[PDB]
Amino acid sequence: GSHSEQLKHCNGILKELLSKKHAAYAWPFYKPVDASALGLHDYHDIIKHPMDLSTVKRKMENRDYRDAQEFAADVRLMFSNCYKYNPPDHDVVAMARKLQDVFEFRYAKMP
Ligand SMILES: COc1cc(=O)n(C)cc1-c1cc(NS(C)(=O)=O)ccc1Oc1ccccc1
């Protein structure tokens, strides 16, 4: 209903995205993409605004999100970056779709 009640609900969503239940498809999103280590050609030229769950967690922990909409935008940016950069048949795209299914359903249940 209110900003704080909506933010509490978003903290609940983040907790689920970082739970053991979803870890089999969430782990590539736990930390920022390390383009050098992975040999991700032109990653930082194609992706202007990198995002990952550790960044979303740091922002939630410090109360940096003013509303639920800011939180949604960051999570969605993380999935959108993954779809934009990677080939459609890469395993990480399938993991991203799986985690996003979890996010979208819980975010839609926000009162
Ligand atoms: C191309 O890999 C990615 C592309 C991408 O858009 N995202 C968000 C994440 C990855 C990714 C990142 C790391 N390690 S990391 C966080 O950079 O330290 C490890 C595995 C990763 O995915 C893989 C999944 C299955 C097979 C191969 C890779």
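If you go along the chain as it appears here, the first residue is 1 and each next one adds 1.
Technique stated in the header: X-ray crystallography, 1.8 Å.
Note: Cβ is positioned from N, Cα and C throughout, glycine not excepted.
These features come from Swiss-Prot:
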- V33 to A (Swiss-Prot position 376): Abolished binding to histone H4 acetylated at 'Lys-12' (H4K12ac) (MUTAGEN)
- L38 to A (Swiss-Prot position 381): Reduced binding to histone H4 acetylated at 'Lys-12' (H4K12ac) (MUTAGEN)
- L40 to A (Swiss-Prot position 383): Reduced binding to histone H4 acetylated at 'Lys-12' (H4K12ac) (MUTAGEN)
- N86 to A (Swiss-Prot position 429): Abolished binding to histone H4 acetylated at 'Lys-12' (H4K12ac) (MUTAGEN)
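In three-state terms derived from DSSP, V33 (mutagenesis position) belongs to neither a helical nor a strand segment and is classed as coil. Put simply, of the mutagenesis positions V33, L38, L40, the one whose Cα is nearest the Cα of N86 (mutagenesis position) is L40.
DSSP gives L38 (mutagenesis position) a helix state. Counting only the Cα atoms, the space from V33 (mutagenesis position) to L40 (mutagenesis position) is about 9 angstrom.
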